[PDB]
Amino acid sequence: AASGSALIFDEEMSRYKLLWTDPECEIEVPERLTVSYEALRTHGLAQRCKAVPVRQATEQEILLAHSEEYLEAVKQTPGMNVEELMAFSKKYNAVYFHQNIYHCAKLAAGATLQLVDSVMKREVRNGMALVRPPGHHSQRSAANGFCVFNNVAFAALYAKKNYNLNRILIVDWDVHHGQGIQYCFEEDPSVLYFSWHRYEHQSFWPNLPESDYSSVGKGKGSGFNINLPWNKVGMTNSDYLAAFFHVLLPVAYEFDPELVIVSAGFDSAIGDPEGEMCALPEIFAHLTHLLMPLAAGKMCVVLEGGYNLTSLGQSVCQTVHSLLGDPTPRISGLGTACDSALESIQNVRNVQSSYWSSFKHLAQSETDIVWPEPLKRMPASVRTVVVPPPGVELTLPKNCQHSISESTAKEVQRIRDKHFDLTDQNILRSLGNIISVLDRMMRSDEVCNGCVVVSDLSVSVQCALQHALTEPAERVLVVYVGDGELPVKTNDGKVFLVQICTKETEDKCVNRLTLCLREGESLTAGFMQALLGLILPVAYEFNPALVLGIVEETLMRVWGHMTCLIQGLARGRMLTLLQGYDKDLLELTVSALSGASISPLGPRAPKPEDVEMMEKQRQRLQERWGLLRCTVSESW
Ligand SMILES: CN(CCCCC(=O)NO)CC(=O)Nc1ccccc1
Ligand SMILES: [K+]
Ligand SMILES: [K+]
Ligand code: NA
Ligand SMILES: [Zn+2]
């Protein structure tokens, strides 16, 4: 399977710039590229990427998305002097031309196609192209908003033609609406376009009625265009994550794309003079991470906008970190989206309810700026430690490793004499393994997570949790697949328990989420719905310092997706206890913990009984855990 991350960049794309006075355009500078690449080099990230050369897009490739008339007109601009270039730029809205911009536009487009080929040929797992000019505003026959050719539309049209793909997801998290992309795939159900964007009730550029939530696509493409307008500035991490948990991800995982292309504009980050949003650069680590389980990780990130040279460098690094599989930074202070965002979210969910399973239950009655600089992100020496039963020798990925010191063994004796009387010398071993793994996970950046196979749940769970709480881990999220009660107390604020069980048990307080899922062929859709719409919002707001997974011995081809997505919490520090040996479940768990590619789910819809149970959970929990909200609260 594929390894590595491509970084596609060329200094030539910084060799065009604005040549006359224009306050509309003067923010789009060559230094955006140089500052972004230099930030990647300073933090050692560029050196870990496969450098893939830029190339020119050919004429035939440009004609995939643009008209011969527009290409011919642009092809004349290298021969133009300044007067002529200004007169040519004035034919379009918010865009400037330069003797070298046609050359650079073919390089920006060619670089994107290079990234698509490297990913689709399995030469790398994923990658990023740092390109100028940006593309998502350009149209069949027009330059627009600093864009000459539509780099990302190219990429999806090219991937359709040369790899025969049927489903491509485009995620445009730039702060501006990519109307060029929307127009290009308006009638095409093979390409799902999602865009969030500053809108302010159509008063923000480009001021288009069709940038509103009601544009769902046309014809056979209805439902495959999703616009989420931001009608106030100052949107926060909570707003962005609410958008992902309650709009984008439910749709994306049901769509099941074969390739993901990101229109990655970082003018949606704090400090940007165009976006005026308040999301931290660290949010882009999670926006990347939450999409990586799609399409077996095949993700092409393509630079669009981003104008504060400082938030720009930091957000680029946070994205590349996540592409390389580095641990995600903890996001603190999360809660409800603001009222304006919740209104946008609820409106798009309602209009989209005719088209998407996750929303379908809504249709019927049944129903000078400063911020803290980001902390260093370090890949662990060994990422995953594994402790299979005694004498079970398995083949581990190159970043995994097998499992007891004198200190540790003394601790198990101390613990045994006080609380357990237990003498099963192999349980005593597993308790020594839990403590040894937890110590490596929490003490240093040497190990990031681990899996231990165990026999007795009660003593194992109690030692794992109680030893984590005194590391100290101020907060521990427990995720338990099985029935019965655990030795886990959620009375203080230090533990949240997610339990996936078979018998409907009354959940009584708000530090527990109990999911009784009706057994059947519907189970995979229901679990994914619960994961994106309930489990992830609560976990992210809780912000644990450790995740503890627990599976009792008494099917779940969802485990790999959960293990991957749940590593967005606690800097990826997850300990999984598997009760009993299962070769396949242990291989799957270790593979996902180690950062390997997740195999797609393919195909659908879940039981109304399960949707009703999940929404009852949301109603029961969203007053305490506001990130669960996907409607505006009713005021007294
Ligand atoms: C920035 N332009 C076009 C946006 C495309 C950039 C992007 O990132 N697209 O993805 C709008 C504008 O009119 N700005 C403006 C005008 C006068 C004084 C100050 C600012
Ligand atoms: K956008
Ligand atoms: K579409
Ligand atoms: Na103009
Ligand atoms: Zn933008």
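Our numbering is plain: 1 for the first residue shown, then up by one each step along the chain.
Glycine is no exception: its Cβ is also placed from the backbone N, Cα and C atoms.
Annotation comment: Swiss-Prot describes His137 as active site, proton donor/acceptor, evidence class experimental evidence. Cβ neighbours of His137 (active site, proton donor/acceptor) (same chain, under 8 Å, six or more residues apart in sequence): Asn144, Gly145, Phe146, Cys147, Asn150, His176, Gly178, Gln179, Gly180, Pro206.
The annotation Zn(2+) binding site is assigned in Swiss-Prot to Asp174, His176, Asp267 on the grounds of experimental evidence.
Secondary structure from DSSP puts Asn93 (mutagenesis position) in a beta strand. The note that Swiss-Prot attaches to the published mutagenesis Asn93 to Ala is: No effect on steady-state kinetic parameters.
Looking at Swiss-Prot, the entry for mutagenesis of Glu274 to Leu says: Affects substrate specificity, diminishing N(8)-acetyl-spermidine deacetylase activity by 20-fold and enhancing acetyl-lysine deacetylase activity by about 100-fold. Mapped onto three states, the DSSP output places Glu274 (mutagenesis position) in coil.
Those same-chain residues not listed among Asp174, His176, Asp267 yet with C-beta within 8 angstroms of the centroid of the Zn(2+) site C-beta atoms are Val175, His197, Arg198, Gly265, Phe266, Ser268, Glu274, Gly275, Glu304, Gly305, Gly306. A gap of 6 Å separates the Cα atoms of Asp267 (Zn(2+) binding site) and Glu274 (mutagenesis position). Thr554 and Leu555 bracket a stretch of 5 residues that the deposited model omits, and the distance between their Cα atoms is 10 Å. In the structure shown, the C-beta of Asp267 has more C-beta neighbours within 10 angstroms than that of any other entry among the recorded positions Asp267, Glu274. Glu274 (mutagenesis position) sits 10 Å from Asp174 (Zn(2+) binding site), taking the C-alpha atoms as the reference points. Only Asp174, of the recorded positions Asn93, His137, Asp174, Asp267, place a Cβ under 6 Å from an atom of ligand 2.
Gap check: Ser403 and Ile404 flank 2 missing residues, and their CA atoms are separated by 8 Å.
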